[PDB]
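Taking it in order: structure first as C-alpha cells, then the write-up.
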Amino acid sequence: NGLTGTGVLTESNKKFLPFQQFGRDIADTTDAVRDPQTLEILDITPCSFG
Amino acid sequence: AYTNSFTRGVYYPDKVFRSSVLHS
Amino acid sequence: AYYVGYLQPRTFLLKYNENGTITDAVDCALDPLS
Amino acid sequence: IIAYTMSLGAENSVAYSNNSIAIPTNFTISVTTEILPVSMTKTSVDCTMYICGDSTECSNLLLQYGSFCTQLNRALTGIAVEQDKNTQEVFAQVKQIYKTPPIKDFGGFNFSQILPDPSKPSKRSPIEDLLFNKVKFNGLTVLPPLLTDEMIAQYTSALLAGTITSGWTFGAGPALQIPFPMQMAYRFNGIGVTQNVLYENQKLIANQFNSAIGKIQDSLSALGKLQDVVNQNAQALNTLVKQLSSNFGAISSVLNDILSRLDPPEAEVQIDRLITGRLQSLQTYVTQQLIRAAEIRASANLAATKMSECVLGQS
Amino acid sequence: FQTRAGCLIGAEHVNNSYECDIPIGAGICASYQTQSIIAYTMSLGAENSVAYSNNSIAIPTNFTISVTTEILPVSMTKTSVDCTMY
Amino acid sequence: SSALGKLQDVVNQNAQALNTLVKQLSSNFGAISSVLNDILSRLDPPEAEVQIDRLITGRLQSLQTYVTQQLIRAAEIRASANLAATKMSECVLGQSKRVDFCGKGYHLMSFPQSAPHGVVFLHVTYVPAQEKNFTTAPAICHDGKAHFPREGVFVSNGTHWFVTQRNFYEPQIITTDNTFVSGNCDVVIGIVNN
Ligand SMILES: *[C@@H]1O[C@H](CO)[C@@H](O[C@@H]2O[C@H](CO)[C@@H](O)[C@H](O)[C@H]2NC(C)=O)[C@H](O)[C@H]1NC(C)=O
Ligand SMILES: *[C@@H]1O[C@H](CO)[C@@H](O[C@@H]2O[C@H](CO)[C@@H](O)[C@H](O)[C@H]2NC(C)=O)[C@H](O)[C@H]1NC(C)=O
Ligand SMILES: *[C@@H]1O[C@H](CO)[C@@H](O[C@@H]2O[C@H](CO)[C@@H](O)[C@H](O)[C@H]2NC(C)=O)[C@H](O)[C@H]1NC(C)=O
Ligand SMILES: *[C@@H]1O[C@H](CO)[C@@H](O[C@@H]2O[C@H](CO)[C@@H](O)[C@H](O)[C@H]2NC(C)=O)[C@H](O)[C@H]1NC(C)=O
Ligand SMILES: *[C@@H]1O[C@H](CO)[C@@H](O[C@@H]2O[C@H](CO)[C@@H](O)[C@H](O)[C@H]2NC(C)=O)[C@H](O)[C@H]1NC(C)=O
Ligand SMILES: *[C@@H]1O[C@H](CO)[C@@H](O[C@@H]2O[C@H](CO)[C@@H](O)[C@H](O)[C@H]2NC(C)=O)[C@H](O)[C@H]1NC(C)=O
Ligand SMILES: *[C@@H]1O[C@H](CO)[C@@H](O[C@@H]2O[C@H](CO)[C@@H](O)[C@H](O)[C@H]2NC(C)=O)[C@H](O)[C@H]1NC(C)=O
Ligand SMILES: *[C@@H]1O[C@H](CO)[C@@H](O)[C@H](O)[C@H]1NC(C)=O
Ligand SMILES: *[C@@H]1O[C@H](CO)[C@@H](O)[C@H](O)[C@H]1NC(C)=O
Ligand SMILES: *[C@@H]1O[C@H](CO)[C@@H](O)[C@H](O)[C@H]1NC(C)=O
C-alpha cells in the first residue's frame, strides 16, 4: 500500500503496536512491514549480493 | 489559574514501528 | 476542570522500548544538560 | 562545582649531601598491563553501487568521470591487505607451537590464570576470556580476517610456553630448557642484583608474583583504546550511509522519483548533482580511512617491537 | 565448498594443513597442488616439545655463523606538476 | 643472483599513479568533448565558458586527489627511512643487544649496501647449535656453606660436577675462584653436596 521495495519476505516474531504499519532500523531503512489484509508482521531482508 | 505540566503531551510522530532507539 | 496548552516547533529525543512504545523523552532546549 | 588552578603533584626535597647515600633493604614484584591496537575491520565499498545504485541512467553518466572508482577500490583493498600483515607481524613470531608439560612445578610460581583453558572450544585463558567480554547495505561489505582468533590464542599460548620453559633461548634459536627458578635468577643478574637474593627469598618472591597476578583480574572484571578504535570506524561508516539521503541541491535524493517525474534532458541535470555529492562523500570516507590506517600501523609496529624485546628477551 | 568467507567453486577441500599460499579468509587458504586447486586450514607451524623438568638443562656445544638480508626503502621520485599546463 | 619486492612495490605505486593522472586528460566529466580545441573553436566565449568549466572542475579534482595520495605515501616512506637511519646507527656503527633488531640470533655485526631507492643490511649473527642435556643445581653445599657460580652454571655429566658458561659447553672444576659463598646450605632448595 505505498511501500515500494525489493527483497526476501519472511515470517516475523516482532509485535508492532496496533496502529503501526512498518518498522525501520537505525540508519533508517525499512526492515519490517505489516500485511494489510491478514495483519501479520513480515521481515524484509535484502537480496543475496556480494 | 495556571499550572505546570511536567512531561506531558508526547505523541507518536507517525506510523512505522520501532524499538530501543533514542530517536531524534 | 480542564487545561489548554499550545504547541511549538521543538526537537525531542524519544526513547523507544523493545515492544516499540515511547517510555521516556528529552526536551533538548530546556537546559544545558538536556 | 568548583574551578581551580591545577596542582602538578606533591613536592619533596631530596636529602642530598656530599657524603650521604640511600640503599634499599627490600623489594616488591610488580605486574602492570599495557594495551595496544593491532588492526581495524576490513571493509569494501562498491563505488558504482553506492553512487548510482540499481538505476541505469546513473551508470552511463558516471562512466563519464574516468577511473575515479577504480582508484577508490584500490585504496580500500590496500588497507585490507595491510590489516592481515599487521597481525602476522605481531603474533606469528614463533617457529614451533610449544606446549607446557603436564606438571606445573615452576618453583612456586603459578601461571594458571594465563595458561589456556582446556575446557573450552576457544581454548582461551581466564584473562583472555575476561578481555573478550569487555570489548548488508548499499555496496558495503566486511571481509573476515585471515587468522581466526582461535589461531591468535594458539600463537599466544605457544609464546607463553616458550618463555616459561626456555627463558629467552627460543627467541634466538632452538629452545633450551632451564628450571624456572634458575631462569629467574639469571634475570635478577640482568638488573644488577646478585643471584642469591633470589634463592634466599624464593617463596616471598613467588607469593608477591601470585598476588600481583591475582590483582589484575580484579582490576579488570582500561580497554578504552581498543574500544576507541572500534567506534571511530562504526561512526565513520554510519555517516557514509546517512549521506545518501541528501539532495545536494537537486529536487530529491532518491534516484527514481527524480527519474519518473522528469524527462531525460531535464533529469540528467539533477542526477549529475546527486552524483557529484555522492562521489565527494566517498572520497572523504576513503581519505580518512587511509589516514586512520597509518595510525594503526604505527601501533602494530610498536607492538611487534615490544613482543620481540619484552617477551623474547630482557630489556 | 562453503566457507565463513563465502562459497568456493572449483577447488577441492582436503584434510591436510600446509603453509598458507593464497589467502581466502577466516583461516582458509588455497593452493595449486593436488593437479588442481584445494582448500584447507593453514598451519601455524611445526610442533616442538621442550623436555622441561625441575633439574634439567640443555647447553649448546657448537654454533653457526649466519648472515641475512634486510631491505628498506629510503626515497621515492621527486615529481613536479604545472597546474596551468595540465 | 638467481626478493627486492619492497623496492619494486614502491617504484611501481608511483608509476601507477602518474599514469592515472594522465589518463584523466581524456574524460569529459559531462562535456561535449575532452579537447579545448573542439569546445573552443566550436563555440562562443559566452557558451564555451560553461563546457570549459565542467572540464576545469574535473581536472582540478583529479590533480588534487593525486596530491593528497602522494602526501600519504611520502609520510610512509619517511618512517621507513627513519628506521633505516636508526639501523645504520645501531647495527652498523655498534653492536645491538635489542632482540631481533639486527637479524635473528645474537647480533655480531652488520654491513650496508646501497640499492636503487633504499638500503640492504647484511646482518651477521651467532646461532648456538647441537645441544646436550645435563642435570643442574642452583648451589653447592660444602663445609656447611652454600656456593654460587660467579658467571656460569653448575652442571653434572652423570657423576661429576662442573661449571660452564651458559652459551657454550666448556666444563671446569668447581673451585673457590669461580664460585662465591653466601649463607648456610639449608635455605636454598635444590642444593647438592659436592
Ligand atoms: C479482509 O477480507 C477477508 C475476506 O475477503 C477477510 O478474511 C477471513 O479472515 C478470517 C480470519 O480472521 C478467516 O477466519 C475467514 O475464514 C476469512 N474468510 C475467507 C472467506 O477466507 C479478512 O478478515 C478481512 N480483513 C480483516 C482485517 O478483517
Ligand atoms: C620485605 O617485604 C615483605 C612484603 O612484601 C615482608 O613480608 C611481609 O611481612 C609481614 C610482617 O611480618 C607479613 O605479615 C606478611 O605476610 C609478609 N608478606 C609476605 C608476602 O610474606 C618482609 O617482612 C619485608 N622485610 C624483609 C626483611 O623481608
Ligand atoms: C593458582 O592460583 C589459583 C587462583 O587464581 C588457584 O585456584 C584457586 O585456588 C583456591 C584455593 O587455593 C580455590 O579456593 C579457588 O577455587 C581456585 N580457583 C580456581 C580453581 O579457579 C590455583 O590452585 C593455583 N595453583 C596451584 C597449583 O596452587
Ligand atoms: C661444529 O660444527 C662444524 C660444522 O659447522 C663441524 O665441522 C664440520 O665437520 C665435518 C665433519 O668433520 C666436516 O665434514 C665439515 O667440513 C666441517 N665443517 C666446516 C665448516 O669445517 C665441527 O666438527 C663441529 N664441532 C664439534 C665439536 O662438534
Ligand atoms: C633431553 O632429554 C629429554 C628426556 O628424554 C629428551 O626428550 C625426549 O626425547 C625422546 C626421544 O627424542 C622423546 O620420545 C620424548 O618425548 C622426549 N621428551 C620427554 C621424554 O619428556 C631430549 O631428546 C634430550 N635432549 C637432547 C638435546 O639430548
Ligand atoms: C664425567 O666426566 C669425567 C671427566 O672428569 C669422567 O671421569 C673420568 O673419565 C676418564 C675417561 O673415562 C678417566 O680417565 C678418569 O679417571 C675419570 N675420572 C676423573 C676424575 O677424571 C666421567 O667418566 C664422566 N661421566 C660420564 C657419565 O660420562
Ligand atoms: C649433605 O651433607 C650433609 C652433611 O654431610 C648431610 O647432613 C647429614 O645427613 C644425615 C642423613 O640425613 C644426618 O644423619 C646427619 O645428621 C646430617 N648432618 C648434618 C651436619 O646435617 C646431608 O644429609 C647431605 N645431603 C644429602 C642429600 O645427602
Ligand atoms: C512488552 O514489554 C514488556 C517489557 O518491556 C515485555 O516483558 C513484554 O514481553 C512485551 N510484550 C508484550 C507485553 O506483549
Ligand atoms: C576429514 O576428517 C574428518 C574427521 O572427522 C572426516 O570426517 C572427513 O571425512 C575427512 N575429509 C575427507 C575429505 O576425507
Ligand atoms: C623436584 O621434583 C621432584 C619430584 O619428582 C621432587 O622430589 C624434588 O624435591 C623437587 N626438587 C626441587 C628442587 O624442586
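Sequence positions for chain D are given in Swiss-Prot numbering; the residues included correspond to 692-826, 854-939, 944-1037, in order.
Note that Cβ sites are derived from N, Cα and C of the backbone, with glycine treated the same way.
In Swiss-Prot, the entry for natural variant D:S704 to L states: In strain: Omicron/BA.2.12.1. The structure shown retains the original residue. For the natural variant D:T716 to I, Swiss-Prot gives this note: In strain: Alpha/B.1.1.7. The structure shown keeps the original residue. Here Swiss-Prot notes a natural variant, D:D796 to Y, with the remark: In strain: 19B/501Y, Omicron/BA.1, Omicron/BA.2, Omicron/BA.2.12.1, Omicron/BA.2.75, Omicron/BA.4, Omicron/BA.5, Omicron/BQ.1.1, Omicron/XBB.1.5, Omicron/EG.5.1. According to Swiss-Prot, the natural variant D:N856 to K carries this note: In strain: Omicron/BA.1. The natural variant D:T859 to N is recorded by Swiss-Prot, whose note states: In strain: Lambda/C.37. Annotation of the natural variant D:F888 to L in Swiss-Prot: In strain: Eta/B.1.525; the original residue is retained in the structure shown. What Swiss-Prot notes for the natural variant D:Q954 to H is this: In strain: Omicron/BA.1, Omicron/BA.2, Omicron/BA.2.12.1, Omicron/BA.2.75, Omicron/BA.4, Omicron/BA.5, Omicron/BQ.1.1, Omicron/XBB.1.5, Omicron/EG.5.1. For the natural variant D:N969 to K, Swiss-Prot gives this note: In strain: Omicron/BA.1, Omicron/BA.2, Omicron/BA.2.12.1, Omicron/BA.2.75, Omicron/BA.4, Omicron/BA.5, Omicron/BQ.1.1, Omicron/XBB.1.5, Omicron/EG.5.1. The structure shown keeps the original residue. Looking at Swiss-Prot, the entry for natural variant D:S982 to A says: In strain: Alpha/B.1.1.7. What Swiss-Prot says about the natural variant D:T1027 to I is this: In strain: Gamma/P.1.
Look at the Cβ of each of the variant positions D:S704, D:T859 and count the other Cβ atoms within 10 Å; the largest number goes with D:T859. Closest in space to D:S982 (variant position), of the variant positions given as D:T859, D:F888, D:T1027, is D:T859, taking the CA atom of each residue. Within the set of variant positions D:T716, D:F888, D:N969, D:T1027, the entry lying nearest in space to D:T859 (variant position) is D:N969 (CA atoms).
Chain A has a C-beta under 8 angstroms from the C-beta of D:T859, taken from the variant positions D:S704, D:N856, D:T859, D:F888, D:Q954, D:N969. Of all the Cβ atoms in the protein chains shown, 24 others lie within 10 Å of the Cβ of D:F888 (variant position). All protein chains included, D:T1027 (variant position) registers 16 other Cβ atoms within 10 Å of its own Cβ. Considering only the variant positions D:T716, D:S982, the Cβ with the fewest other Cβ atoms within 10 Å is that of D:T716.
Those variant positions from the list D:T716, D:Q954, D:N969, D:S982, D:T1027 that have a Cβ under 8 Å from chain E Cβ atoms: none.
On the backbone, the CA of D:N969 (variant position) and the CA of D:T1027 (variant position) stand 49 Å apart. Taking Cβ-Cβ distances under 8 Å and a sequence separation of 6 or more, the neighbours of D:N856 (variant position) in its chain are D:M740, D:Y741, D:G744, D:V963, D:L966. Checked against D:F888 (variant position) by C-alpha proximity, the variant positions D:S704, D:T716, D:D796, D:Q954, D:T1027 yield D:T1027 as the nearest. Ranking the variant positions D:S704, D:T716, D:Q954 by Cα distance from D:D796 (variant position) puts D:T716 first.
Each residue contributes its Cα atom, and for D:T1027 (variant position) and D:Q954 (variant position) these two points are 25 Å apart.
Less than 8 angstroms from the CB of D:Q954 (variant position) sit D:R1014, each of them six or more residues away in the same chain.
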